[PDB]
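See structure below.
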Amino acid sequence: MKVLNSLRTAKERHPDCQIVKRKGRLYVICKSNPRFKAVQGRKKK
Amino acid sequence: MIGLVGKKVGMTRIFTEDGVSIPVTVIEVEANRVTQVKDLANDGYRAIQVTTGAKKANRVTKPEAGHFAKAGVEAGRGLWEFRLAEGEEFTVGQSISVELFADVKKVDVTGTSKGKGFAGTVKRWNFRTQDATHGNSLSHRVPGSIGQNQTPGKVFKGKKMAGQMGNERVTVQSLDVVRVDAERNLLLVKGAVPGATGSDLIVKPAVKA
Amino acid sequence: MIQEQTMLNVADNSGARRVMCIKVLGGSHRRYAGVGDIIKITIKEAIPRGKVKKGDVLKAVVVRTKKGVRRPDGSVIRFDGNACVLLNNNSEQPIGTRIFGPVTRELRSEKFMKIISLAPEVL
Amino acid sequence: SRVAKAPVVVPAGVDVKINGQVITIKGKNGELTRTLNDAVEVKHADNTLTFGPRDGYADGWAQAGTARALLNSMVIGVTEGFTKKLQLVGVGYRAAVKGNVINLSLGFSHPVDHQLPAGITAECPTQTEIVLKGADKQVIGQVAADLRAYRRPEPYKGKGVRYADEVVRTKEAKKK
RNA sequence: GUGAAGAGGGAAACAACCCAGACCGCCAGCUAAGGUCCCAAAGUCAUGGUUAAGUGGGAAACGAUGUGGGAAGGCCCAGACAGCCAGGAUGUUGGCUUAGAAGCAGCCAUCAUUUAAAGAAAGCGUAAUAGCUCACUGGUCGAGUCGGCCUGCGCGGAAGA
RNA sequence: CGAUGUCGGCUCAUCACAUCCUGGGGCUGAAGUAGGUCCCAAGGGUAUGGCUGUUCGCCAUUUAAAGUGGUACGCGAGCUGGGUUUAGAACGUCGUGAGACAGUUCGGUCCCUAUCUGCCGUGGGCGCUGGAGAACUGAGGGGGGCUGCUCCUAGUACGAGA
RNA sequence: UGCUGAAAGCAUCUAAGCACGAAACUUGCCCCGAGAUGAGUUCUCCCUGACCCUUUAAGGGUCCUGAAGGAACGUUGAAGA
Ligand SMILES: [Mg+2]
Ligand SMILES: [Mg+2]
Ligand SMILES: [Mg+2]
Ligand SMILES: [Mg+2]
Ligand SMILES: [Mg+2]
Ligand SMILES: [Mg+2]
Ligand SMILES: [Mg+2]
Ligand SMILES: [Mg+2]
Ligand SMILES: [Mg+2]
Ligand SMILES: [Mg+2]
Ligand SMILES: [Mg+2]
Ligand SMILES: [Mg+2]
Ligand SMILES: [Mg+2]
Ligand SMILES: [Mg+2]
Ligand SMILES: [Mg+2]
Ligand SMILES: [Mg+2]
Ligand SMILES: [Mg+2]
Ligand SMILES: [Mg+2]
């Protein structure tokens, strides 16, 4: 998956693209066409 | 299981029916005799205390004697403890001979290593030597820089430096056991074990595979 | 007990006569090559019309050394000099077709079987 | 909340039992017990269970909806029960049950032996078909996925363990 | 203006910031800045709210159904939102720009009928078919649902010996 | 400025992680083998040489890899003295000249018996509540933590095949 | 990477609940280690006379006693400046 500090775009690359707040990061899931996944963050410190 | 205390006799070799020469350390194991059993109630843990050998009456202090007397066993050259594995049980004055290793394939062997005195970093820490020529002034076996500069302004604890080498406890692991013979009090293990001839050894079945 | 700069005689009809070892193969920081081990060589002398030339760079296996070989009962077999057999760089198979002087059974390494068959004496 | 506010009818035969937050639901097809989140108050009157939040807990309704859903499928468990079918795809892939162990041949050196937890039972009607049956809907799901995980479907030939209901899209290899 | 040439209190430590200008003595009292759970002198004070990030206790463009308050609006029991059942037809296998083309690439236009609606298309895909789904509408459910505005506190953005 | 010795080497290292190898994972324009790209991860490991004073770099050949950086561009009361700033000499160039160059070239003195702190070892003293001999428990601290090739599974999955 | 699962009828690995997951972490291996003044445990061994003085208190002193053990001297050591 790719990272990104912005999902405005990666959220709309596909109809099944969702956006979820797992732990405390925002993931863009898309379990049909995975290549479109992203996150906004990258862990604690 | 428990181990035994022994004496390092020396090294030799065993030749095999088909041409292999196995180098062996000869470890002497006289009966190890139990002088005290420790349990959870009285001691918080389970272990046996053993002696082996013999000691000069005139060299046995009065405390020592009261202690052996409780067990009803004769003075020994010393005392050593071995932890028990629940269900393991022994009784005061019971004798343990070396046949305990009869079917243990490898043992860890513990000893007090030969003493090399104040040793320099080349021999003690395998430091590499500086130039023997090419203008070196008085600085062939010396250690080199031992730190950085203003920052941190100190030597870090643990610095490998010169000092006492040897005369310490060393454990060698997973030696093949080549022969056991109680009739002669012998245990042969493959390879070298720590220490000089004469010194006491601890043999324990090997904790690893 | 071969290293960089070591010179070796040659136990075959490859045309080489003197080679220098320029790399001991088989591990980072590896110090010494021995019987059976592969080294990299440059050719320092060759005959006029052989399979290789002065300055050629290849691989070769050591088959005799002065440090010798230990056998499992403690014996030692030592030779009066250090020799190798040149091997094509990629196939690591012998260039030459004949082998000279005794070799050792340490060679029963599959790939170098051809060397023991060709070898006069085997120790 | 739309889910919390929806009562679950407990049919003739199912026995509800409540002790604070600890629910127990016994039926013709087993007995499951679950502990509901503190913030959930559950009530049992008529032949129905109804759910609602509890004063002082900021998220009772979300909790209550979770609670509702769970019990709905607990009751289904000890009545109708749940079935997850997986199937193997690929040459040499086979499976079989002996007692409570599913034996998976999945192109590895060692075959795979998969133990099963209590409540899940297995049957292969075919060397290439695994039917799990069980009352804990979570447990059949964990198991069904554990088995699927030994060899996830691959995208070029669909080979592997898949949920029978599953959509596996294949793709073409990289042109040369 | 302060240091310089100014002590005392605060700002952990810190000439130059805040409070404040030390003739001397006191085991009295009110204050200032700044403080009142412990180290550590004074509220574990009352009261009404936010925040769940130890944010508080480092940092931007930008990101997001985090959550608080406010004022409007659109749709909706002539049944909305989501979900699920349906269909998604005919001029027309679309003429035609390039070697296919049947919306199937690019430029041009973007007409038309049967209807409950159905785009000379929405984009996956492509030998042509394609065989997917949707845009849009009929059914089912049954009461809410949508996303802009003013604003509070927070989230991510955030790696160094 | 009543003195903090400069480049490079050698010895010796210690840290960050913006990771070179090895470990784990997402995507891939990933068939496989092998790659690309990101995420996690700092445990350990992480080239010898030809040339030049070099660091670097080019080359040769290895390797799993030959990591990027902090550390007075770490480390001269630890060593070197090859580069670079004394004095000698020359070339080129500049100047009428003395001399000059931040251009080249040949030669050209590197101290310090460790008080304190720090560190490596090693004893003395007193304590731990009458003294003494042992054997222990284990709060805590340290060390260790690298990887190659080949065999099988298997010439199997995969692949038109190779 | 997943199960179950709501807020949000759907979806959703997470909000409650739950399965996995790496040389990093805690252990497991070796060494030191009760000055661990938080000075721990166990076993054994040894000491069973009076008197004076003052500021009468865990006071000072005298006589007689002198253990267990520790050291000392000596012969030494694959232990060691
Ligand atoms: Mg997580
Ligand atoms: Mg010695
Ligand atoms: Mg000198
Ligand atoms: Mg010298
Ligand atoms: Mg210095
Ligand atoms: Mg300091
Ligand atoms: Mg102050
Ligand atoms: Mg005044
Ligand atoms: Mg106070
Ligand atoms: Mg609807
Ligand atoms: Mg000075
Ligand atoms: Mg990182
Ligand atoms: Mg590996
Ligand atoms: Mg060199
Ligand atoms: Mg040369
Ligand atoms: Mg420097
Ligand atoms: Mg010097
Ligand atoms: Mg403990």
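Even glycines carry a Cβ here, placed using N, Cα and C.
C:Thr97 to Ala appears in Swiss-Prot as a mutagenesis experiment; the accompanying note says: Reduced RsfS binding. Among the mutagenesis results in Swiss-Prot, C:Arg98 to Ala has the note: Reduced RsfS binding. The residue drawn here is the original one. For the mutagenesis of C:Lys114 to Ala, Swiss-Prot gives this note: Reduced RsfS binding. The structure shown keeps the original residue. Listed in Swiss-Prot is the mutagenesis experiment C:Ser117 to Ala, annotated as follows: No change in RsfS binding.
In the three-state DSSP classification, C:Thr97 (mutagenesis position) falls within coil.
Cβ neighbours of C:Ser117 (mutagenesis position) (same chain, under 8 Å, six or more residues apart in sequence): none.
There are 11 other CB atoms within 10 A of the CB of C:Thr97 (mutagenesis position), with all protein chains counted.
On the backbone, the CA of C:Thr97 (mutagenesis position) and the CA of C:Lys114 (mutagenesis position) stand 9 Å apart. Here the Cα atom of C:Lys114 (mutagenesis position) is found 9 Å from that of C:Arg98 (mutagenesis position). Comparing Cβ neighbour counts within 10 Å across the mutagenesis positions C:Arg98, C:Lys114, the minimum falls on C:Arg98.
Candidate mutagenesis positions C:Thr97, C:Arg98, C:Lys114, C:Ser117 yield none lying near chain B, with Cβ-Cβ distance under 8 angstroms. Among the mutagenesis positions C:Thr97, C:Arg98, C:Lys114, C:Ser117, no residue has its Cβ under 6 Å from any atom of ligand 10.
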